[PDB]
Structure formats: C-alpha cells, structure tokens
Amino acid sequence: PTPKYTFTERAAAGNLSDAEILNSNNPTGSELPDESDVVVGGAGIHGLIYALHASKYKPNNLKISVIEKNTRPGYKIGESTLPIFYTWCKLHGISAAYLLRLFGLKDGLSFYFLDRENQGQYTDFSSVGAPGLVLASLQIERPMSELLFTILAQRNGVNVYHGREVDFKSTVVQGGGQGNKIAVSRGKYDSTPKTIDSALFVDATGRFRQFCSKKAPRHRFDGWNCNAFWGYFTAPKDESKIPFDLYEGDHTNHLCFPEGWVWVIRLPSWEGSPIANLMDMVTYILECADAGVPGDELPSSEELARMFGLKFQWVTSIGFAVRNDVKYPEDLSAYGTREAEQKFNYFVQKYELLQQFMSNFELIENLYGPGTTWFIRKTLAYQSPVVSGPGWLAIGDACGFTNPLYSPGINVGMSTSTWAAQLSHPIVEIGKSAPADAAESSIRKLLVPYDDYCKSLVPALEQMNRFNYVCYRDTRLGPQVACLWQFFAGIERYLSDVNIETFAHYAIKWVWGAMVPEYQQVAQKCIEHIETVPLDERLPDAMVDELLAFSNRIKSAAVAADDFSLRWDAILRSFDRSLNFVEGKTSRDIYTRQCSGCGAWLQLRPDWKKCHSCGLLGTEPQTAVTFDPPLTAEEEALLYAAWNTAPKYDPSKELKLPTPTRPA
Ligand SMILES: Cc1cc2nc3c(=O)[nH]c(=O)nc-3n(C[C@H](O)[C@H](O)[C@H](O)COP(=O)(O)OP(=O)(O)OC[C@H]3O[C@@H](n4cnc5c(N)ncnc54)[C@H](O)[C@@H]3O)c2cc1C
Ligand SMILES: CC1(C)c2[nH]c3ccccc3c2C[C@@]23CN4CCC[C@]4(C[C@@H]12)C(=O)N3
Ligand SMILES: CC1(C)c2[nH]c3ccccc3c2C[C@@]23CN4CCC[C@]4(C[C@@H]12)C(=O)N3
Ligand SMILES: [Cl-]
Ligand SMILES: [Zn+2]
C-alpha cells in the first residue's frame, strides 16, 4: 500500500483545527447526529474499547457516537498493558508487528524490593513475557492509543467527536425506549448546544464520574489510601549501569519498599507531531494490517516519522505510588518548587538504590505541554456505588479504581467495558420491542449481574493492592508471598482460546486472580498481621517467618490442584517447576533483545530480522528464542501453533477459566 497524506492535506487546505480534522473522519459526518442508539460520554481508552467491542461483537446494529471534550486525544497516565489487552487488539485485527510501530515492547514484569533498614540490600522477582510468535504486551502512550482506537472506530462505523462536551446539567437520561436527550456543547461558554436523541448513555468519563456521581456519593475504602507523583525521563540505550542485577528495560519494573513502590516503563513518545499527520500515519498502519504486510517489509517507527512528518523519541515513565499515611518534613523547599517535584526528589534520596537508579535518567521538561514536567494525584482508590440505571450504565474508571500496581485500570477495567459493550445490543433492542415499564424491568434484571460484578470487583482489587503493599515491607514477603500468589492466581490460563464472542465472559472471570480463594486467604493473613506494625518500624523477623511458612503451606496444595501445564521454572527466574523458591536460580527463557543501533527492545522471531523501531538489520542468527529448559523442534512447533489464530466461536464449548483448577 502506497502511503497517502489525506488528512495532512485536508487540514492544510481548509486551515482546520485539531478537532475539525479528527471529526472529518466520521462516517456520519463532522457535525453531530440528531439521533443515535448509544451516546458515550468520554473517549478515553475505555469509551473507545467499549465502542469498538460493541460494533465488532454485532456489526451494523447500533448507532454509536462517542463525545470527547479534548480537542485531540489528550495525555493520560496509565501506560502498561497485559496479554489480555494485546489479545483484544489482535482479535480486533491488529497484531504485534503493527502495534510495535506505535508502542513499546513489554516482556513481562520485574520487581526489586529495597531493604529500608539495610540501605543497599535488595531482592528481586522477575518474570518474562512470551515468544514473538506467541503474543506481546505493550507500553502505550495514551494520546497515541486513543488516536489509534478513534481511527479504528471511525473505520468501523462509529462516530467520535473531539472538542465536544456532554452538558450534565441539561442532559436528560430516562428508561423508556429512546428517552435520552444528550446535550452536547463545545463548553460552558457555548450558546449553540446540540441534543442527540438516544436510547442508552454510557458514562465513560473516568474518575470524574460525571454522570454516576449524581446517583451515589463516591465511596472510599477503610484504612490508608495512596498518592502518586511522577514525571518523564530519557531512556538510556546502555542500561548496564542500572544498579539492579539483570535489569531489563522491556519489563514493567517495580522498585518496592515499605512506603510504596516506583514504576518504570520504557515507551516511545510521539509528542510534537501534528494531529493530521498522525491520522495519516495511523491510517496507513491499519491499511498495512488490512493488507497483511509482513513485519520486515513494514516501515520502522522512525521511518514512519520521516514519511509523515512526525516527532519520535524514547522516554521512560517513572512514578511513585505511596501510602498516604507517610510522614513528610514540613519544609521540602530544598527539593524543588512544586509539591509533586518536591515529594518525588525527597523520596528518591531516602533510598540509595533509588538515587543510584535515578542517576541513569535525565528529566524531560514539559513533555506534554506546559506544566507537565511533574504530576501529582492524591487519594487514588474509590468506588462508584451505582453503575447502571434506567437509560444508562458506567464503565472503566467511572465504576471505580484502586492503584497502578499490576495495571488493573486498563486490563481489568476492560472487563466492564467489553461486557457493557456486549450487553448494549439487547438493552437497546428491549427498549425498541416492549412497552416502557416491562422494558425497563427487563433491562434492570439483565444488568443485575453487571451491577454485582462491579460491586464486588473494586473491593477485591483493593484487597489485592493492600496485600502487595504490606508484603513490600519485607524483602522476603514481597517476592515469595505477594508476587508469587499474584502470578499463580492471575496467570491467564487458556487465553489462546478466547475470541470476540467469549472475551467479556473470560475477562470478568480473571480479576488478576484476586477472587481465587487461596489467594484471598493468604492475603488476609498477611494484612491482618502487617497492618498492626506501624509503618516507620521494621517487620519482626518472626512475623516474616510465620507468614512465609503459612503462605508456602497453602501454596503447595493449591499448586498441586492446578491441572494447567506450565513451565513455571522458565517463566519465574527464582522458582522451580512447582513454584518453590530457589535461592540461587537464575535460569529463564529469553524472548527479547536490545537493538545495538537505537536501544529499542525487540522480539526474537525468525521472520523479523530488522529492528521494527529504526530498521537496522541484526545478524541473521540471534532471533532464536532461548528455551531453558529446552524445547524440542516439535514442542516449539506445537507452542506457536496454538497462538496463531483464535478459535472460531463455538456455541457449545464451555469457556475454560483463567484461574487455577479448584480442588476436588
Ligand atoms: C498514577 C497512576 C498510574 C496508573 N498506571 C496504570 C498502568 O500502568 N496501567 C493501567 O492499565 N492503568 C493504570 N492506571 C489507571 C488508568 O490511568 C485508568 O484506569 C484509565 O486511564 C481509565 O481510562 P478511562 O477511559 O476509564 O478514563 P480516562 O482515560 O480518564 O478518560 C475519561 C475521559 O472523559 C472525558 N470527559 C470528562 N468529562 C466529559 C464531558 N462532560 N464530556 C465529554 N467528555 C468528558 C475526559 O476528557 C477524558 O478523556 C494508573 C492510574 C494512576 C492514577
Ligand atoms: C499466559 C501468558 C500470557 C503469560 N501470562 C503471564 C502472567 C505473568 C507472568 C508471566 C505470564 C505469561 C507467560 C506466557 C506463558 N505461556 C506459556 C505458553 C504460552 C505463554 C503465554 C504467556 C507464553 O509463551 N508465555
Ligand atoms: C455460563 C453462562 C450461564 C454464562 N455466564 C456468563 C457470565 C457473564 C456473561 C455471560 C455469561 C454466560 C452466557 C453462557 C455461556 N455458556 C456457553 C455454553 C453454555 C452457556 C451458559 C451461559 C451459554 O449458552 N451462554
Ligand atoms: Cl503491569
Ligand atoms: Zn533499532
């Protein structure tokens, strides 16, 4: 496919604003429709996931308009995604060769637990991702992911309007047929507001809860909450002076300690690029995905930037997520002039390993515009008590949220998004096919499981977060209890069986394993003990012993019960095939390698001989994954065979669950 510069030239020809060039790609037009089946408030990642899944699940059934107040896809924190997300992307027709042009490769998760009372001592827990011929995970710049999903939605009969705001004072939401009158303005100042007559409103306004806040007060969990402060830094080509052994930039890295933890996410940034040019680049990529262009014949990220007149750089996202019962000195003016900056630099110097780590990185000023060198957000976790009602439902952050740790926000939160997408077809048809009272009663009944799932989901995620935090207070509990149980309970068993039809059902059964009983039992034992030790104290060694022995005793039984075959000793660097801790074990599979030219992390797979980021050829060797323990030629062939194409929808297969097998 020859590249076209349609939007770049349209924008220039008409001096189009950012919002106007984007909205000109809508099937129905750049202006709003008079009516629609579904109106989605907010085009963050979840609003777009919802609209894409709803149209893909049953094409040509619902008219869907997404209203987004930003003039173009705006900055968002929340950059790390997991295999279920990539699988969703692949099921929507975008595989790894194309996604990697836009996003950074993610090969698993890694944890380093810093001893507070013995500065310099640390332990680690490291896992891998998957071979390049299996799947990938992604580190995504959210203005790019939300552009990608805007264009893809527009190419699948979904209208998305940037630069338009839902007016929640004049909007009417009712439960009788198409009782909704959604008021859409360009802002408070707008004299000319429009109304979209519609059947169903979806509140996807994230943490702002713009609609469902009118139905219930925000709810907070007992005990401490968290704050976060973060910034953006260079990404070093040479990672070898990072002060942690065997550190790899293509993991989502977690630096953990009693007060909380630090995330480290390497990802490419497109900031500085005109929006019309990016529309042309994304559109070209989708046409190449449509055509099935092989990876080596697809232009590299940097080449795309040259072709479409874009800006491209490598950056590292680095942030603290700490408890809000931490004591700070009254005067922090020595560490900067903004609170976010102050508390960031103050926390770094409290840990020599953090200061040594941070000394590998250079701060970027105002990557996302003025005022964005530093970010702070306080009191992270919350839940919406009411997430549906006559004429409306909520998805994503608007339902609740906990913490960045293990990235439940996108990857678990998309269970609500995709389930709501699937449910939307009968909800709209019910209202079109029955009188008002019975329709409303049948819709209420249909949504009871969605309400119950949401109700119980956030508290389970909150207990998961506290479980990990309290264990982060000791360099044995962190890797050997918290991380071990999260990975055993939450690994995505039978993900290769998921398809568009089963995705929502599978996703709502995952919950990162936080519903698994033996998980919750160990989590409660640890929280009940550690929460009684004041934060500024070290856990007594006897408490660690007792919790470690308890965790391992529950573990051996739960592991035996699991009927899922898994080369555990190849996935977790510190553990054997039965998930026993092994003090000196370092053997593990190797799926990735760093480009000698640009520093970007690459997947090893024989049909990708060039860097997908800069286009430089590696030697014809390499590119061979290292399986340790080894795999035969046949065993490796059978592995990639299962992950090629997703199974067609079989209405009689039962769904196999991601969680471990129950005991007899
Ligand atoms: C510090 C931190 C780190 C995190 N890290 C991760 C991570 O690594 N991985 C992960 O998966 N998750 C992470 N999360 C969670 C993640 O950021 C969110 O779960 C995710 O962005 C939710 O997206 P959303 O679509 O629900 O809402 P958002 O992305 O917030 O989008 C809401 C949209 O609604 C729009 N809007 C609001 N009001 C109106 C109106 N009246 N009319 C029209 N539009 C409107 C806004 O413009 C906005 O675009 C993190 C969160 C925090 C705080
Ligand atoms: C299930 C999977 C997505 C996964 N989910 C994790 C969660 C936490 C830590 C590690 C993982 C992994 C690594 C896995 C294990 N599977 C072996 C056969 C195919 C696959 C898929 C992949 C693989 O190649 N690597
Ligand atoms: C298990 C089931 C009750 C179920 N539980 C859900 C939870 C959330 C979202 C959807 C579902 C469904 C729909 C299912 C999926 N199963 C496929 C084989 C038989 C069955 C039973 C039924 C079916 O026909 N429809
Ligand atoms: Cl993660
Ligand atoms: Zn390169």
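Residue numbering in chain A adheres to Swiss-Prot, whereby the residues present occupy positions 3-666 in order.
Using the three backbone atoms N, Cα and C, a Cβ is placed for every residue, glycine included.
Its own atom aside, the Cβ of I412 (FAD binding site) has 26 Cβ atoms within 10 angstroms in the protein chains shown. Feature annotation from Swiss-Prot assigns FAD binding site to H48, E70, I79, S82, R144, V168, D399, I412.
As annotated by Swiss-Prot, active site applies to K108. Summarising the environment of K108 (active site), the number of other Cβ atoms within 10 Å of its Cβ, over all protein chains shown, is 28. Secondary structure at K108 (active site), taken from DSSP and collapsed to helix, strand or coil, is strand.
Around the Cβ of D109 (mutagenesis position), the number of neighbouring Cβ atoms within 10 Å comes to 24. In Swiss-Prot, the entry for mutagenesis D109 to A states: Leads to very low malA catalytic activity. The structure shown retains the original residue.
Residue density at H253 (mutagenesis position): 25 other Cβ atoms are found within 10 A of its Cβ, drawing on all protein chains shown. Experimental mutagenesis at this site is recorded by Swiss-Prot as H253 to F, annotated: Displays selectivity for producing the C-8-chlorinated isomalbrancheamide B but does not affect the selectivity for bromination.
Within the same chain, the residues at least 6 positions away from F489 (mutagenesis position) whose Cβ sits under 8 Å from its Cβ are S129, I573, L574, listed in sequence order. Annotation of the published mutagenesis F489 to H in Swiss-Prot: Decreases malA catalytic activity; the original residue is retained in the structure shown.
Looking at Swiss-Prot, the entry for mutagenesis of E494 to D says: Decreases but maintains slight catalytic activity. The Cβ of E494 (mutagenesis position) lies under 8 Å from the Cβ of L84, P85, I86, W512, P660, each of these being in the same chain and 6 or more residues away along the sequence. According to DSSP, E494 (mutagenesis position) sits in a coil region rather than a helix or strand.
If you look up Swiss-Prot, you'll see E494 marked as substrate binding site, on the strength of experimental evidence.
When secondary structure is read from DSSP and collapsed to three states, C597 (Zn(2+) binding site) falls in the coil class. If you look up Swiss-Prot, you'll see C597, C600, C613, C616 marked as Zn(2+) binding site, on the strength of experimental evidence.
Listed in sequence order, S302, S303, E304, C597, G599, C600, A602 are the same-chain residues at least 6 apart in sequence whose CB falls under 8 Å from the CB of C616 (mutagenesis position). Swiss-Prot documents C616 to S as a published mutagenesis change and attaches the note Leads to an insoluble protein; when associated with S-613.
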Close in space, distant in sequence - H48 (FAD binding site), Cβ under 8 Å, 6 or more apart: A206, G208, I397, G398, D399, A400, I412, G415, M416, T418, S419
Extent of the FAD binding site in Å [max Cα distance among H48, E70, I79, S82, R144, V168, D399, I412]: 29
Binding-site residues: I79, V168, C613 - member with fewest neighbouring CB atoms within 10 Å: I79
In sequence order, the recorded positions (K108, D109, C613) whose C-alpha falls within 10 A of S82 (FAD binding site): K108
Candidates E70, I79, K108 (recorded positions) - the one closest to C613 (Zn(2+) binding site) by CA: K108
Around the Cβ of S82 (FAD binding site), the count of other Cβ atoms that are within 10 Å: 24
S82 (FAD binding site) in three-state DSSP notation: strand
C-beta crowding around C600 (Zn(2+) binding site), within 10 angstroms: 17
